[PDB]
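Participant: Here it is, the structure, as structure tokens.
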Amino acid sequence: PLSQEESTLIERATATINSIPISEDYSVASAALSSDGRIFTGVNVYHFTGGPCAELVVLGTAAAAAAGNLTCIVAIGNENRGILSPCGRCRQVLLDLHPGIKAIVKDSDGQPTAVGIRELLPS
Amino acid sequence: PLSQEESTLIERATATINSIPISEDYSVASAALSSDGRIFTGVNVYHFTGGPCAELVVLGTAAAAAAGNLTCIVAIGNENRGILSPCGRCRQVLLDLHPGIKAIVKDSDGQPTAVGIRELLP
Amino acid sequence: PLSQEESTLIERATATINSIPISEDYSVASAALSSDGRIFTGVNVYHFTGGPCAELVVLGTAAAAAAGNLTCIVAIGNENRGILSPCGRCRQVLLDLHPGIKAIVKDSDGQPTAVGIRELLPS
Amino acid sequence: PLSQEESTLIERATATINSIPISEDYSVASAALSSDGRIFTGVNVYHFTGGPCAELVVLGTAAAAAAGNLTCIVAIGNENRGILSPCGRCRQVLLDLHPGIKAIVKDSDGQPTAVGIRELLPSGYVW
Ligand SMILES: OC[C@H]1O[C@H](O[C@H]2O[C@H](CO)[C@@H](O)[C@H](O)[C@H]2O)[C@H](O)[C@@H](O)[C@@H]1O
Ligand SMILES: [Zn+2]
Ligand SMILES: [Zn+2]
Ligand SMILES: [Zn+2]
Ligand SMILES: [Zn+2]
């Protein structure tokens, strides 16, 4: 079971993706919590040259607000796809820029769980 | 001569980058105008795997607000560097996702000018 | 016009892409000439995180061979599409890593022409 | 430990990085094995827009030779760094384009070991 704040991240990212026109280019929303309690959101920008995932848009949005360290992040796909784990590129960026962060993923029983980013890039 | 709305983008991006701690990871801010007159901002996220430029963070921010078409964009560097012309990657993404967009760049005299994205990427 | 080496690069890139199975992931080939008298090829690797274009594969292939300075490059699309201009990300990488390079693109008449890389990223 | 064929990948990538000038742009070599036993190499191309890691250059090099499925890959760093585990971006591209592939990494004792790509991305991103 997630913390109350972590649950609100899922709610916020879900509301964000549900709110925008269905799009092939803008198909995932993300929300992150800063250590001060603020929440930052974002949607991906698909492009073959590596347009940012929603998580990276969130990182730049948090940075624009001088948010500092982020503690948890989640991504939610459109059309009711629900929680999506961060992709490998986002794992690398998250580890490198916010090594203390957790990402919300679905556990082996399909239940949301916040996992330390290092555990998502094991040896 | 920049329009009032375009000038506001420079003000906003400048305020954004000047408001955050000096960082090697977060070093450029961008601001874009949507067709309905809203303004969206963002800061870059440097990473060797292709962390997004500030422009791309702006595009995802606008998309999160269902902004639709963006009509003009600018990027401002930290440490009082002023207007930075979008890199080739950004030019391609901008052309592909907002073909009607203009980017604010410095003209030959160092003064702001808004140019069609196609002019930056023939 | 068009020099012998420029026409040869087109032939090499064309032969490369036409020699592989039709694929949505591997759909463009590139060839580049080095100042030390070698030609390097590559095919793109499509991925949403920014899998490299054919030109970037060529740059890494030249680098693996200690090729130094690339003087001309071209990309050819699969299914007989012919010359493709380098995308914006490739233009940036080429400018930064091989500023002396020319890229073969189509002119206003649709005929091959070698242009300085800076011409493809005007101010 | 490693199979004879897997070992040759380390040899080939090590040779490659030790055969180029020391560079901040070109700093890692990689080599992969196809099902037919062919080896394909590559070196990274550093760029802030996401210049490819050595592994991705290997993928495009294999693709140019109609190699088909790759079974194992390794990356070897310059400055005599030895084996480098594929970064998160490379893990995703490798999993997506060659889901059966193994990556050679260092074990707890610093010795080479071949691990399935899926093991390097637990709780995987899959739409
Ligand atoms: O019947 C068509 C395909 O169905 C499955 O794949 C789809 O559904 C998956 C589970 O939701 C998605 O992950 C995937 O993206 C879809 O393509 C099946 O696994 C495929 O083999 C079928 O072609
Ligand atoms: Zn991602
Ligand atoms: Zn850029
Ligand atoms: Zn390209
Ligand atoms: Zn990598």
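Here Swiss-Prot sets the residue numbers for chain C, with the shown residues being 2-124 in order.
According to its header, the structure was obtained by X-ray crystallography, 1.5 Å.
Here the Cβ of each residue, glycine as well, is placed from N, Cα and C on the backbone.
As annotated in Swiss-Prot:
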type	residues	note
ACT_SITE	C:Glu56	active site, proton donor
BINDING	C:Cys54, C:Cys88, C:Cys91	Zn(2+) binding site
MUTAGEN	C:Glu56 to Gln	Loss of activity
MUTAGEN	C:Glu56 to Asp	Loss of activity
MUTAGEN	C:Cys91 to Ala	Loss of activity
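So where do these features actually land, and what's packed around them?
Facilitator: Taking Cβ-Cβ distances under 8 Å and a sequence gap of 6 or more within the same chain, the neighbours of C:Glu56 (mutagenesis position) are C:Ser31, C:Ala33, C:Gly43, C:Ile74, C:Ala76, C:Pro87, C:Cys91, C:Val94, C:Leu95.
Following the DSSP three-state reduction, the secondary structure of C:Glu56 (mutagenesis position) is helix.
For the recorded site, C:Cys91 (mutagenesis position), the DSSP three-state label reads helix.
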Participant: If you count Cβ atoms within 10 Å of the Cβ of C:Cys54 (Zn(2+) binding site), leaving out that atom itself, what do you get?
Facilitator: 27
Participant: Just name the winner among C:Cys88, C:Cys91 (the recorded positions) by count of other CB atoms within 10 A of its CB.
Facilitator: C:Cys91
Participant: So if the criterion is CB under 8 Å to a CB of chain B, which of the recorded positions C:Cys54, C:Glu56, C:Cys88 qualify?
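Facilitator: Near chain B - Cβ to Cβ under 8 Å - we find C:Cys88.
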